[PDB]
Amino acid sequence: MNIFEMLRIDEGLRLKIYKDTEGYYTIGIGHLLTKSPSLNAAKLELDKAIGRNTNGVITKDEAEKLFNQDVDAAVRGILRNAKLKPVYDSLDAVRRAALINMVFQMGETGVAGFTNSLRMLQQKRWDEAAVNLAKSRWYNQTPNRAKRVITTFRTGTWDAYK
Ligand SMILES: [Cl-]
Ligand SMILES: [Cl-]
């Protein structure tokens, strides 16, 4: 298991514009297009992302290309961030993937907002961090996915994805 297989399980794959759990236009593997309610604003963002007139539909290769870009962007965003980088440096390989997962879903700003949990993870207080992470809108809105990521932090294994 690795970050790509993990996120592909969490996000799924859709080749036609869809709305995410928050109602936002998305496509492929969790690639947020726009927060705007306009489906047209979404098709435009899409064409701009792909470099061709897509009319709302992309191929598997195109989806995978956006995916590769978003994962790389998530890692780079963690490493540039003063609050995230030290947490990341502190973790083992598995847990690093769980942090990338959270950043991929909610963005660097959102995650950086989990200040207390981050301090607990840095200190390797697994059980405690797991409990703190659960007291969140994130957990309450997408519980199954949150539990899988939280279990990853708690155990340091891929058991929740197996
Ligand atoms: Cl893009
Ligand atoms: Cl979920």
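According to its header, the structure was obtained by X-ray crystallography, 1.7 Å.
Even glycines carry a Cβ here, placed using N, Cα and C.
Sequence annotations record features per position, and here Swiss-Prot assigns active site, proton donor/acceptor to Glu11, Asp20. Under the heading of mutagenesis, Swiss-Prot lists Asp20 to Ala, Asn, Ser or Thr and annotates it as follows: Complete loss of enzymatic activity. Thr26 to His appears in Swiss-Prot as a mutagenesis experiment; the accompanying note says: Facilitates transglycosylation more effectively than hydrolysis; covalently bound substrate. Annotation of the mutagenesis experiment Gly30 to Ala in Swiss-Prot: Almost complete loss of enzymatic activity. Look at Swiss-Prot and you will find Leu32, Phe104, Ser117, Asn132 tagged as substrate binding site. Swiss-Prot documents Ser117 to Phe as a published mutagenesis change and attaches the note 10-fold decrease in enzymatic activity. One mutagenesis experiment catalogued in Swiss-Prot, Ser117 to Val, is accompanied by this note: 50-fold decrease in enzymatic activity.
Overlay of Swiss-Prot feature records on the structure.
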residue: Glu11; record: active site, proton donor/acceptor; CB count, 10 Å: 20
residue: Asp20; record: mutagenesis position; CB count, 10 Å: 17
residue: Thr26; record: mutagenesis position; CB count, 10 Å: 20
residue: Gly30; record: mutagenesis position; CB count, 10 Å: 20
residue: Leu32; record: substrate binding site; CB count, 10 Å: 17
residue: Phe104; record: substrate binding site; CB count, 10 Å: 25
residue: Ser117; record: mutagenesis position; CB count, 10 Å: 24
residue: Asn132; record: substrate binding site; CB count, 10 Å: 19
Near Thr26 (mutagenesis position), which of the recorded positions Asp20, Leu32, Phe104, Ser117, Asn132 can be found within 10 Å, Cα to Cα?
-> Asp20, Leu32
Of the recorded positions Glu11, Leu32, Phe104, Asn132, within 10 Å of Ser117 (mutagenesis position) (CA to CA), in sequence order, we find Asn132
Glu11 (active site, proton donor/acceptor): which of the recorded positions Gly30, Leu32, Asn132 have a C-alpha within 10 angstroms of it?
-> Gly30
Widest Cα pair spacing in Å over the listed substrate contacts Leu32, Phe104, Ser117, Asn132 is 27
Rounding to whole Å, the Cα atoms of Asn132 (substrate binding site) and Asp20 (mutagenesis position) are apart by 25
Given the recorded positions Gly30, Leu32, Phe104, which lie within 10 A of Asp20 (mutagenesis position) by CA-CA distance?
-> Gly30, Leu32
Where does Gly30 (mutagenesis position) sit by DSSP, helix, strand or coil?
-> coil
Rounded to the nearest Å, what's the C-alpha distance separating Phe104 (substrate binding site) and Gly30 (mutagenesis position)? Just drop the number here, would you?
-> 8
